Every structure is written in C-alpha cells, then in structure tokens.
Amino acid sequence: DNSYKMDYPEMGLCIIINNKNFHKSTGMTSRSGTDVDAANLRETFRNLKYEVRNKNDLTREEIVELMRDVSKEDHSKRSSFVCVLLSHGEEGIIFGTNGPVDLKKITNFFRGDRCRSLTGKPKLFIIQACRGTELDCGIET
Amino acid sequence: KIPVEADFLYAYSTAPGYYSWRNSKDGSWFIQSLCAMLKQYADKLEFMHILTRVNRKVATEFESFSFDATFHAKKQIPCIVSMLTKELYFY
Amino acid sequence: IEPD
C-alpha cells in the first residue's frame, strides 16, 4: 500500500557506468580504485536480483546514447530501475572520459512521461562523483 | 496524474558543492559503505533507513589521510535526495 | 586519499 510493487517478474536493470581513465584534455587523474567499487556494486545488486550491466570508460556522447537506449527499452516486466555513476564530476554534472554532461540530461530520459514502462516505478540514481571543491574539516566530538 | 519528476531517488556520495573521497585501493568511501549496508540490511530495512546507515558510516568511520594538508583530515557526508512517493524494500 |  505504502510500498512500491517489487514483485514484478524482474527486479529491473542496474546500469553501472565506471569511468576510470579520462582524456588528457579533461585534465583529470585516473580514478584508481573505481574498479573495486564497480565489482562490489555488481555483486551487491546481483544478490538483490538485479540484471547488472557494467560499462567502462564511456565518453559523454556514449553516456547519453546508452541512457537514451535504456530508457527506450520495454520495462513493463521490471519492478524498478537503478543506475550507478562512478566518475569525476561537479555540481549537477557527471564527467565522460572526454568531457562533462549535465546529470539532468541523463535523468530526463526516465521522466514519468518519457519512459512509460517505468512510470510509477522507483528510478534510483547512485552518484559517486565530486559536486564541487569544498573541503569539510569536520568538528571533533 | 502524477508529476513527471516523481518516483526518483538520487543517492549522492557527498553534499552539494563538496569533494567526494576515494581510496585508491579500497574504493570510494560512499560505494564501500553502500554495498556493506545493503548486504547487511537489504532484507530488513526500507531503503531510506539503509541510506541513513550509509550516511552515519561514511560520516563517522572515514577521515582522509594525505601528505597534502589541503586533502588531509577531511570528512564527508552523503546526500539523500528523495522524490519517492512510497517506501522501497529490496525483498 | 584521492578526490573525485
């Protein structure tokens, strides 16, 4: 009643975009350790019964194309949708291997009115990336 | 009708405007905690409560170490942005 | 530790 229906035939897709190496133009150092994360995610969502699809070092163009095609799939038999983004970033922006791409442009493909098969279904986006250059020095307890 | 922006959940690794930390060998603080909390609670807690555990783990168990004072002894708190209309259970 |  107060919970999303999670008993469809399939739990849903889990798209993991793992960007480790960035073009020198971007000027971003390799994201060492991200492979460990991607593998950890794969195994974690596999146990949660998700159809995991991993992708590596995608350009901004490829990220958008991938998301576009995924939103166009028929999710009628899927309970939900999960997308994990591992890469460099800024506020409201995620980086492709060759450059940045607005997070909004990616999520719009899944809007309740642009992806009818997922309307009313939980769309989860896990973002591991910077959202600026502020440093939290914290406070002692 | 339902809003076109409804039923979305954005699980950010860090607060708006801040750096997100990653361990070159163990992986990013956020992803490590997330997978661990999901493995330990995905069969008993609702997702918002799981992510809260993730917030506490990242916030209390992690502190950066660097030869560069600028990135040394820093903290991080993940950011849960939810436009969901119902509770989410992975089992 | 490295920043993202």
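To match Swiss-Prot, the residue numbers of chain B are left as they are there, and the shown ones run 186-276.
Using the three backbone atoms N, Cα and C, a Cβ is placed for every residue, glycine included.
Annotation for B:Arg207 (mutagenesis position): spatial neighbours B:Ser213, B:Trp214, criterion Cβ-Cβ under 8 Å with sequence separation of six or more. Experimental mutagenesis is annotated in Swiss-Prot for B:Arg207 to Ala, with the remark: Abolished ADP-riboxanation by C.violaceum CopC.
For the recorded site, B:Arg207 (mutagenesis position), the DSSP three-state label reads strand.
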